[PDB]
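*Asks:* Quick one: the structure is below, questions incoming.
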Amino acid sequence: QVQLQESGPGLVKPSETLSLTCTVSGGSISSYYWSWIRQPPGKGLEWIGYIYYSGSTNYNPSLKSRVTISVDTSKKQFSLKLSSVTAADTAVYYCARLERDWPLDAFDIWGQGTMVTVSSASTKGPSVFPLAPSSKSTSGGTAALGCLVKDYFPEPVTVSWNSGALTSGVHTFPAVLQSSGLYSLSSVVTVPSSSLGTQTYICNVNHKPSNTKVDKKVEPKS
Amino acid sequence: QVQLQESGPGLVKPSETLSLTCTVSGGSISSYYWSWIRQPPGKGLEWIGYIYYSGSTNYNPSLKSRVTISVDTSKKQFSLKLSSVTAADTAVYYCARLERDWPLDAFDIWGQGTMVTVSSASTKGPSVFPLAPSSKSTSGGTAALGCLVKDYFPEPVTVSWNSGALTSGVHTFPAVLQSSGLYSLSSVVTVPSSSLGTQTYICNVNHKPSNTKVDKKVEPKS
Amino acid sequence: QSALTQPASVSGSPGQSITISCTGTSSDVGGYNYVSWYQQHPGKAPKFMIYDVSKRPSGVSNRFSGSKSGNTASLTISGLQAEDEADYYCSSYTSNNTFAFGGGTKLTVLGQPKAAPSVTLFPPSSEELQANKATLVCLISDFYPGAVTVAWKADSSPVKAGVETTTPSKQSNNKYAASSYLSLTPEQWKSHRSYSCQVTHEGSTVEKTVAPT
Amino acid sequence: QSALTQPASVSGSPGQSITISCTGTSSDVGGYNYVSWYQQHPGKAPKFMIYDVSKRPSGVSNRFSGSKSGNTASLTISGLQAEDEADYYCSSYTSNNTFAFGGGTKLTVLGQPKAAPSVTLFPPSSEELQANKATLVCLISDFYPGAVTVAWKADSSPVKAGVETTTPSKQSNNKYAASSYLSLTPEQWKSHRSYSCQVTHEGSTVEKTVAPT
Amino acid sequence: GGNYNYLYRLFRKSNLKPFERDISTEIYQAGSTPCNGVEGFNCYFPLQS
Ligand SMILES: *[C@@H]1O[C@H](CO)[C@@H](O[C@@H]2O[C@H](CO)[C@@H](O)[C@H](O)[C@H]2NC(C)=O)[C@H](O)[C@H]1NC(C)=O
Ligand SMILES: *[C@@H]1O[C@H](CO)[C@@H](O[C@@H]2O[C@H](CO)[C@@H](O)[C@H](O)[C@H]2NC(C)=O)[C@H](O)[C@H]1NC(C)=O
């Protein structure tokens, strides 16, 4: 029932203060503990402090003298502010609950994290292009088409199809970091070839770090 | 409100004991009488005993010395067991209520019966095939397509379209008993021809006596 | 453990009235008046009509009436509407502490139209061909007088092997539908350049013809 | 502000059982039994597994079991099902009033098939061409042993400029997928009559070839 | 170094009646498989410290 959800940007250069929030969905503030958990790319997890609700605290002395957690019980927020980041803190950031009362401990419902990069080279908007099928691109009764996204500094871009219409045969390939330093990826869908002349599709790229939101239709080739 | 519903298999060879139940839907056990009524193919009805609820009984002396009815009031069941069947009892079997209190009598809400064949030649699974339309199979703005089901011993197979999506222009033809002794039938739908290139359809054969449940998509021809 | 009595099919024109009889001994229907009637539509479950020689339960039209004279009850319908073509059974409370049912009576509303046969033809399915099989399928519906005869044909020839046929049966629109099946080896289906299905119905002969691809 | 201990990837065949270890000092795992386990699927959010060395919360299979000996806990899975290929972390309540996480352990179910590469090729998009750009795109998926190498080619020639490649990565069906990008000037795309993409995977070399219009 | 002499029960078949007391030490059986007095998966000692 209860779910979490992150917020906040990240792309700032090195040596500043970032912020994040974890607005609570199902509604359970004021009773538990709430903590923030880092994870670098490809490495293991970590941990940072928590904040009861009435009182408070902070923790993980290794990160002490840098981190401050705050809570707004009215609108149900955790602020977390780290200061003077160092581009070694380029990680995903989960905000899992905690658990007491019934001992349990460990943690609990998490929150999908937030890629937070730390470097120069401010955001860039992606360029979108379509990948039309063809007589060679069909496999008899089936055929595939796609969309190319190119040259963006966000890194954590997302892609849907027809406002999340289709979940069959949709595949999003991992992004490749080009020598330029910009990422570019592709999305593809394979579907029964017959519907090619009658039906329409739009791939919808959402780039949260910039504000880019581009939805482009795919069409058969001439 | 209250409805009935049969259960139980039937295909056993000759000279055994069969079983059936009539679980009650709307919930009215313990107050009425409940009886079982046979009907051979193409002939008139018949009758077998009933069971009050607290006490009990059995009836129709012609079928006496063969039949036993029992009642489970907790989960609301009637068992009926006939013994040493003779392949002359190859009939549909309804489980109608009865009525007292307010005299009435006769009977009341029935239960869709259950074809119960008695012979050798154990069940066979059907083979499904599609019947695609064509330029000859369209009638201008309209066109028809279908599904063939073949070679099954169940006899009482059932057919739906797109999980019971469509009720327009759907027709199921009666089954033909082939010289082999196996039945085979066809289902058809006619619809405005325009939707042929955009839309999809699946015919869903359910064979309760075996466990066959096959759902096949229909497609335009190449 | 015996039975009652009822006539077979009856006839009648719309808007008129009709009366169907149900005669039994004077130890079941004479000596009782717990008779009830039931209407069953083809391939359905019977429907309760009236308990006690007459008493339409709240939900049934008022065109039905029941009556008795002596060990003989009867049911009368008024303004025959052409959706009452069904079977009608009567039941009662014979002695020996048991019930009994009639023999059924097919109601015929004396339909008006002479609907012509809607015919269609279907060639083998590909999976069936690769499955070392072939089965031409001839379908007919929406013809009123259910007296069609179907003739299977090679590219035009009368062919009499592998032909199976159902007898016509009533639709929901009171019309009729039937089917014919022609089983063939795949070499037979690749063998003829065409095939044809001929439906004869009231002199009128309608024909369909197909061809492999 | 240090860390715990865990082995790297382990191996195992389906239907068997397997046990993964988690060893720490006797001031965190020895001196406590508040350990808990977490399962994370690639690119997802970790999932809570069992609190207190053992106690599957209502919602988790009963193929998992936790246990301890002394400053060393362990997790056992039974009947390895080929959807448990994930990472597994252990956590506890170190002193100093803080928590700690393990190092992760990649579970390998020892997959059976040797799926061959599904390959596809995509030529430049028109808007990209008019945008003074060209980028040939080679996509691969549904090959099990993730050891493919891709070779970019002019109409058939080995070409080594503008080639970028990702490393294979796991699908949801446990298979792998990868991509290769060939950046070119529009004059290069109008320049060659064809291009080709070669995928070598277990000796088998599959190739795609395209052509401008 | 840890005072491991203060235990508590963490598995039981059914919650206690008020003011009821239970000092038994039988191997708890989570899964359907019988335990036969030895530990293992779904066969847990019922006391923690
Ligand atoms: C129930 O009563 C009927 C009579 O109404 C019994 O039937 C038979 O009566 C006919 C003459 O009407 C004879 O020709 C048959 O030979 C009789 N058969 C039998 C078995 O008696 C019927 O038998 C009675 N059944 C019961 C259980 O009492
Ligand atoms: C928390 O306790 C740990 C010990 O369990 C402290 O860690 C260090 O101990 C290791 C030996 O086990 C030494 O090699 C390190 O040099 C020690 N580092 C420090 C900073 O003491 C750890 O420091 C304690 N942290 C807090 C906030 O109490």
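Residues displayed in chain E correspond, in order, to Swiss-Prot positions 446-494.
We read in the header that electron microscopy, 3.0 Å was used to get this structure.
Note: Cβ is positioned from N, Cα and C throughout, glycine not excepted.
Pasting the feature list from Swiss-Prot:
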MUTAGEN   E:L452 to R  Increased resistance to neutralizing antibodies. Decreases HLA binding to NF9 epitope. Increased binding affinity to human ACE2
MUTAGEN   E:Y453 to F  Decreased HLA binding to NF9 epitope. Increased binding affinity to human ACE2
MUTAGEN   E:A475 to V  Increased resistance to neutralizing antibodies
MUTAGEN   E:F490 to L  Increased resistance to neutralizing antibodies and human covalescent sera neutralization
VARIANT   E:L452 to R  In strain: Delta/B.1.617.2, Epsilon/B.1.427/B.1.429, Kappa/B.1.617.1, Lambda/C.37, 19B/501Y, Omicron/BA.4, Omicron/BA.5, Omicron/BQ.1.1; Contributes to cellular immunity evasion and increases infectivity
VARIANT   E:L452 to Q  In strain: Omicron/BA.2.12.1
VARIANT   E:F456 to L  In strain: Omicron/EG.5.1
VARIANT   E:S477 to N  In strain: 20A.EU2, Iota/B.1.526, Omicron/BA.1, Omicron/BA.2, Omicron/BA.2.12.1, Omicron/BA.2.75, Omicron/BA.4, Omicron/BA.5, Omicron/BQ.1.1, Omicron/XBB.1.5, Omicron/EG.5.1
VARIANT   E:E484 to A  In strain: Omicron/BA.1, Omicron/BA.2, Omicron/BA.2.12.1, Omicron/BA.2.75, Omicron/BA.4, Omicron/BA.5, Omicron/BQ.1.1, Omicron/XBB.1.5, Omicron/EG.5.1
VARIANT   E:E484 to Q  In strain: Kappa/B.1.617.1
VARIANT   E:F486 to V  In strain: Omicron/BA.4, Omicron/BA.5, Omicron/BQ.1.1
VARIANT   E:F486 to P  In strain: Omicron/XBB.1.5, Omicron/EG.5.1
VARIANT   E:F490 to S  In strain: Lambda/C.37, Omicron/BQ.1.1, Omicron/XBB.1.5, Omicron/EG.5.1
VARIANT   E:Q493 to R  In strain: Omicron/BA.1, Omicron/BA.2, Omicron/BA.2.12.1
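For each feature listed, report its degree of burial, its nearest neighbours and the pertinent distances within the displayed model.
*Replies:* For E:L452 (mutagenesis position), the number of other Cβ atoms no farther than 10 Å from its own Cβ, over all displayed protein chains, is 10.
Mapped onto three states, the DSSP output places E:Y453 (mutagenesis position) in strand.
Around the Cβ of E:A475 (mutagenesis position), a 10 Å sphere holds 16 further Cβ atoms from the protein chains shown.
In the structure as shown, the Cβ atom of E:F490 (mutagenesis position) sits within 10 Å of 14 other Cβ atoms.
Remark: E:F456 (variant position) has E:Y473, E:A475, E:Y489, E:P491 as non-local neighbours, by Cβ distance under 8 Å and separation of at least 6 in sequence.
Taking Cβ-Cβ distances under 8 Å and a sequence gap of 6 or more within the same chain, E:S477 (variant position) has no neighbours at all.
Here the Cβ of E:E484 (variant position) has 11 other Cβ atoms within 10 Å, regardless of which shown protein chain they belong to.
If you draw a 10 Å sphere around the CB of E:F486 (variant position), it holds 20 other CB atoms from the protein chains shown.
The secondary structure of E:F490 (mutagenesis position), as reduced to three states from DSSP, is coil rather than helix or strand.
Cβ neighbours of E:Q493 (variant position) (same chain, under 8 Å, six or more residues apart in sequence): E:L452, E:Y453, E:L455.
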*Asks:* If you count Cβ atoms within 10 Å of the Cβ of E:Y453 (mutagenesis position), leaving out that atom itself, what do you get?
*Replies:* 9
*Asks:* In Å, rounded, how far does the Cα of E:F490 (mutagenesis position) sit from the Cα of E:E484 (variant position)?
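*Replies:* E:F490 (mutagenesis position) to E:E484 (variant position), Cα-Cα distance: 7 Å.
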*Asks:* Considering only CB atoms and a limit under 8 Å, which recorded positions from E:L452, E:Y453, E:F490, E:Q493 lie near chain D?
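*Replies:* Checking chain D against the recorded positions, the residues within range (Cβ-Cβ under 8 Å) are E:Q493.
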*Asks:* Going by DSSP, is E:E484 (variant position) part of a helix, a strand, or coil?
*Replies:* coil
